[PDB]
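K.L.:
The structure that follows is given in the form of structure tokens.
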Amino acid sequence: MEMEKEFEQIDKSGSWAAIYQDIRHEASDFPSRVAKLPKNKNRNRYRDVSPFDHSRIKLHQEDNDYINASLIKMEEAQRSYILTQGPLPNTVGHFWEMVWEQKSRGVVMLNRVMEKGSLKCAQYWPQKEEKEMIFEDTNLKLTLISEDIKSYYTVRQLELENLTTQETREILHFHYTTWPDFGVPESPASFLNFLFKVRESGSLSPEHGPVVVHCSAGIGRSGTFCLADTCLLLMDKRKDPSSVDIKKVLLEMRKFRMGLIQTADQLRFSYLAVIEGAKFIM
Ligand SMILES: Cc1cc(=O)oc2c(CN(C)C)c(O)ccc12
């Protein structure tokens, strides 16, 4: 079926939970043996969210190459994304090592450091220009260059230096700051505006390594971001845009990381975002 009318048909019939459970039943199951080794317990935020072995990002290190991060490679859309958990106190250096090694331009953050009165990820970037951060375990230096605070999101320019080689690179930090503590946003308008700002920066383009996107577990809000982006790109590429099937795209993405889209409300919000976004594109 088309999307907008499939949408109203699920609303009128109140069957979002049944649709979402079907997705959960059909989703791929691949091994994640490296994630579960005992030496990696303090590298995982949640025991039930792990990267598959076949698609995990490897750190360029011989001691321990493990990080909780996955490469989502979308062949028809010609887009790639790295989806990862919010960094932990003992993985902030690994996080920036990955950004460096994978040649990423942009980092997309969809959570606040504290939500619901608890810490959802480490404070992993500097907040003042004159107070830079040094990650001694991976030999990197990170400096805040500029910050632009808007009503729904903040964009930061950061400098990442590899202290071994003295090479430097400019990284863009795109921080969506207004996702509610509970539920999903009422309108997709600010989320779509944010997606378009990431696109306009070059961070999603083939001349750079894959964008790094995270929330707390790296599957819920993060899944909504890449699902909406890929569906809108396919609607631009194909002769028949009504052929784009958001459930099929989501199942393809779940071949590369488990659990993408965590609730039926997130599924409905993803439909809403693609529907409204397709009208603005034209
Ligand atoms: C992919 C890759 C390229 C590279 O330059 O080096 C690697 C190393 C070691 N060097 C010193 C970083 C690894 O241990 C693991 C992977 C790589």
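Keep in mind that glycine also has a Cβ here, set from the backbone N, Cα and C atoms.
According to Swiss-Prot, the active site, phosphocysteine intermediate annotation covers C215. According to Swiss-Prot, the feature substrate binding site maps to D181, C215, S216, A217, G218, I219, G220, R221, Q262. In Swiss-Prot, a published mutagenesis experiment is listed as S50 to A or D, annotated No phosphorylation. Under its mutagenesis annotations, Swiss-Prot gives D181 to A the following note: Substrate-trapping mutant. Under the heading of mutagenesis, Swiss-Prot lists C215 to S and annotates it as follows: Catalytically inactive mutant; abolishes sulfhydration.
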K.L.:
I'm trying to understand the geometry here, so how far is the Cα atom of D181 (mutagenesis position) from the Cα atom of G220 (substrate binding site), in Å to the nearest whole number?
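P.N.:
With distance taken Cα to Cα, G220 (substrate binding site) is 13 Å from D181 (mutagenesis position).
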K.L.:
With every protein chain in view, how many other Cβ atoms are within 10 Å of the Cβ of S50 (mutagenesis position)?
P.N.:
22
K.L.:
Reported as an integer number of Å, what is the Cα distance between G220 (substrate binding site) and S50 (mutagenesis position)?
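P.N.:
For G220 (substrate binding site) versus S50 (mutagenesis position), the Cα atoms are 13 Å apart.
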K.L.:
Cβ neighbours within 10 Å, counted over all protein chains: which one of the binding-site residues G218, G220 has the most?
P.N.:
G218
K.L.:
Greatest CA-CA distance (Å) over the residues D181, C215, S216, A217, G218, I219, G220, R221, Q262 that the record ties to substrate?
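P.N.:
This binding site's residues have a maximal Cα-Cα distance of 16 Å.
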K.L.:
Taking the Cα atoms as reference points, how far is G218 (substrate binding site) from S50 (mutagenesis position) in Å?
P.N.:
10
K.L.:
Helix, strand or coil: which one is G220 (substrate binding site) in, per DSSP?
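P.N.:
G220 (substrate binding site) sits in coil per DSSP, no helix or strand.
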K.L.:
Under 8 Å Cβ to Cβ from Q262 (substrate binding site), same chain, six or more residues apart: give me those in sequence order, or none if nothing qualifies.
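P.N.:
The list for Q262 (substrate binding site) reads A217, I219, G220, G223, given in order along the sequence.
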K.L.:
If I restrict to non-local contacts, at least six residues apart, and a C-beta distance under 8 angstroms, what lies near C215 (mutagenesis position) in its own chain?
P.N.:
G86, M109, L110, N111, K120, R221, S222
K.L.:
Show which residues of the chain containing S216 (substrate binding site), separated from it by at least 6 in sequence, have their CB under 8 Å from its CB.
P.N.:
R45, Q85, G86, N111, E115, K120, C121
